[PDB]
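A.B. asks: Shown below is the structure under consideration.
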Amino acid sequence: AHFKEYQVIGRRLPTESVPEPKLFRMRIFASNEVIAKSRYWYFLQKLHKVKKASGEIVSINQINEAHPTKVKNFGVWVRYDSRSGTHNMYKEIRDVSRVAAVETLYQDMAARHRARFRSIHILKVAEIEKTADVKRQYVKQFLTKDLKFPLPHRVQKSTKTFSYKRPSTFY
Amino acid sequence: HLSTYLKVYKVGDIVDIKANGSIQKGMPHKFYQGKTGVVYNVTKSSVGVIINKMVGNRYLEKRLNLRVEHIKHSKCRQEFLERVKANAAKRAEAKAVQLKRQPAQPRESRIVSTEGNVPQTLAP
Amino acid sequence: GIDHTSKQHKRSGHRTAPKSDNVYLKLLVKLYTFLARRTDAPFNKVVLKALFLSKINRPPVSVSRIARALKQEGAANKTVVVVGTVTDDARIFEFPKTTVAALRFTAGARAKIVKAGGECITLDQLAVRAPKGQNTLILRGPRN
Amino acid sequence: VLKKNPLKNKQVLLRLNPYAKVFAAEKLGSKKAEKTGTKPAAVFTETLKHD
Amino acid sequence: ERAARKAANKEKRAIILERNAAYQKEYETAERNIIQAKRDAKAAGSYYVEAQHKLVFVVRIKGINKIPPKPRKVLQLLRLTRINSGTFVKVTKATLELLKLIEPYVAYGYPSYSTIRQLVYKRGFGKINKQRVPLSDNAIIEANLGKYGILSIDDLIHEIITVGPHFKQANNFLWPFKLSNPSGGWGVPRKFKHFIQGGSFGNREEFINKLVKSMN
RNA sequence: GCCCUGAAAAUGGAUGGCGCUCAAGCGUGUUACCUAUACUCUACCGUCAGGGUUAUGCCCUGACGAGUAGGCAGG
RNA sequence: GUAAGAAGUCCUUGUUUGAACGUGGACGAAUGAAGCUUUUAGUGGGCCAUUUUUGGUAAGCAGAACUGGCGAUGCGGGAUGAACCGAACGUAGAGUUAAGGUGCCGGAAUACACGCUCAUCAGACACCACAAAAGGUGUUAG
């Protein structure tokens, strides 16, 4: 659904011999805490030798954008174990929040590649502070000075079945 | 292995059958291997053992004689006796509880500190 | 659906009534239904259960069996009870002076008991004497 | 003969749980909490926001 | 004699009201203290973890046809005999293995006091030898489970949620809850995937309250 | 990733038909909605069980109801 | 395989340097809810599906081992269908749903949003299941 960003920490369970282990942290994009924790353990099993029974989560928290009205140019690293060995992708998204960037990214991947949530891995979403670090042309299109453009075909949603007007699509 | 002969076995004790290859005499019972039975009588040379063997869907009782070399003391009831004695002690202390067993319970609340262990963030 | 576990609509058996058509026997079970329901004594429920039994499962009980029961310790003056039928026995020569209650006595058995001195009684009279079955000794015949 | 449900029918609600009367008097669900100002730690907000 | 009856009733009623006030105090101070502990850890720069849940509520999601024998037997054992029937269970390792077995056919989670109260009030039915007797009065509980000191429906709710010495006896006295299908719907189009994959079954850990409040 | 080709005959013919092209198609997400002898509530019929009562009957309570070969019972 | 107790634990001295029997004193993991006969119908090498495994070759496949279902079984859906999805049945009413669906036939949004696609007979469940290995100055994103 409409995603959210979640901070998660894991402790892998203490023992004698080893009190206070090392508290690995992760950032997750997900609808809710259940999915976030499942993804946490899914990545932690890959990185280190831990298990949901062999470990525990310490502090689930939410991360809200510091400036969710400021428009931003995000660059996203992505990878997906297909079909060959894993291969990476860099994309650029003009949006207000990391959540919106990730949502439209998942939709764009599902559209343009038939690649799915299960298949996708998010490496790093990162705001680009300076212009001229924007590489892709479809984002470069929208940074020009005093940008204007029309909407030449207007088609009006009609509530009724019949109309007496011979309608017009102007602007 | 001479410690397999200085082994008293009184009527009542429970023992597993595990026959070793090193003694051709009295190699018993192809499938009586890793099976437990208590001892009913003892002679020289010898120990008795009874087993509940199932045929059809009833447990009949097969009594048998074995050489001491193959049999072995069972550690089946170690925690049982330990728990019984500890239960007697705990009952005495109560007279002065949940002495019963319980499965693994959900671990309770606690606090995790950050003194030198700052959480280490990472990714795939 | 329910995914049942107990084979619904069980009948429980247990012969709530007798197959017989003897009206007098039906009076007897009508009385013992009241007694077993209102007394709390177990003797009456036993007798009511026994009244439903068949001829195959109500074997006769002999004078000699009764005398054996009365040779027991501290059981000579008890009122012995056979729900079924009581037969004579010419193998025993000495018989006590006991009280005995039953549905049906034979002529020879009744004569022997009366001759020894005792009395032959019915179950309703046993009820008005000893409702809870106090100081009673129930007997049953060999089944096989 | 008929089951009447609490959470409606205050009479059968009050048949049970007579604490409900004073519960509704003190209102005990719109109850305010004692205010505090326990601010969090710099390390906490740091490790939340990043790194 | 009627005055004696009313006197006994009044005594038991005062006992019930003081007990219920005590339980309310217990619940509010417990949750407030947990909150303040979280805040204290945050202020000191440390982290606070809450105790793992000890009670769960389970709801059947799949019918009776083409169920394999092991989950069929486990559902019999947990008294989930039909679709949408439900029960509380105390979670240990022994029960977690069962839940692992019956995950595809049930939705379970960690319930709230509000939903426990609503269930026990609206759909609370009891067993008096048999028969699924509606509760309808605190006397029916004080008869059977007064052996364990549970004189009221709220005392029963307390022994349930605060899992007590006699949780087994109280829960077995409680007939399996008969629930309807949710009024808003199940959400997801297809039910028989995990809660994570856009399904409904498996553990969801807090939204079971929403679900059973729609279903009750 | 989508599209074309990537071979298949012979009565006239079928994404079920109409027809659909920023779709009424493909992928994905968010809601609302339709709907079964399924689930919940109520009544009624029958069976079963449990209780009560000077009457193979009367009363109270509750759970259940698929069915061929075939079996039992009441009519 | 065995064990998880009152047919079990702990004090009391007569019969081969001691064993067995006997005398009397003190006290237990989770969940859920009977046994014994007696007797006789019909069926007793039939059909489908999944996953374990041995042998396999043009392709298919043949043998065994569980499990589930049809046979005996109606209901909703898949346009239609013995073995596919859901769900198992007393007679009625109200509400909510499952699976499948909401342009018209046809009850229900010609709903919202992001992209892609133009096929000289597109597509409208796929399956590196077949045609199969590629070809193309058609298009989009890497």
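Here Swiss-Prot sets the residue numbers for chain D, with the shown residues being 312-362 in order.
Placement of Cβ uses the backbone N, Cα and C atoms for every residue, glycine included.
Checked Swiss-Prot, it gives:
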type: MUTAGEN; residues: D:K314 to A; note: Significantly diminished nuclear localization; when associated with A-315 and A-319
type: MUTAGEN; residues: D:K315 to A; note: Significantly diminished nuclear localization; when associated with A-314 and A-319
type: MUTAGEN; residues: D:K319 to A; note: Significantly diminished nuclear localization; when associated with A-314 and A-315
type: MUTAGEN; residues: D:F334 to A; note: Leads to an inefficient release from ACL4 with a delayed assembly into the 60S subunit; when associated with e-332
A.B. asks: Is it possible to get the count of other C-beta atoms within 10 angstroms of the C-beta of D:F334 (mutagenesis position)?
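C.D. replies: D:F334 (mutagenesis position) is surrounded by 15 other Cβ atoms within 10 Å.
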A.B. asks: How many Å lie between the Cα of D:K315 (mutagenesis position) and the Cα of D:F334 (mutagenesis position)?
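C.D. replies: A Cα-Cα distance of 21 Å.
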A.B. asks: In DSSP terms, helix, strand or coil for D:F334 (mutagenesis position)?
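C.D. replies: For D:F334 (mutagenesis position) - judged by DSSP and reduced to three states - the answer is helix.
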A.B. asks: Give the distance between the Cα atoms of D:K319 (mutagenesis position) and D:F334 (mutagenesis position), rounded to the nearest whole Å.
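C.D. replies: Checking the Cα atoms of D:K319 (mutagenesis position) and D:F334 (mutagenesis position) gives a distance of 16 Å.
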A.B. asks: For D:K314 (mutagenesis position) and D:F334 (mutagenesis position), what Cα-Cα distance in Å is obtained after rounding to a whole number?
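C.D. replies: Cα-Cα, rounded: 24 Å.
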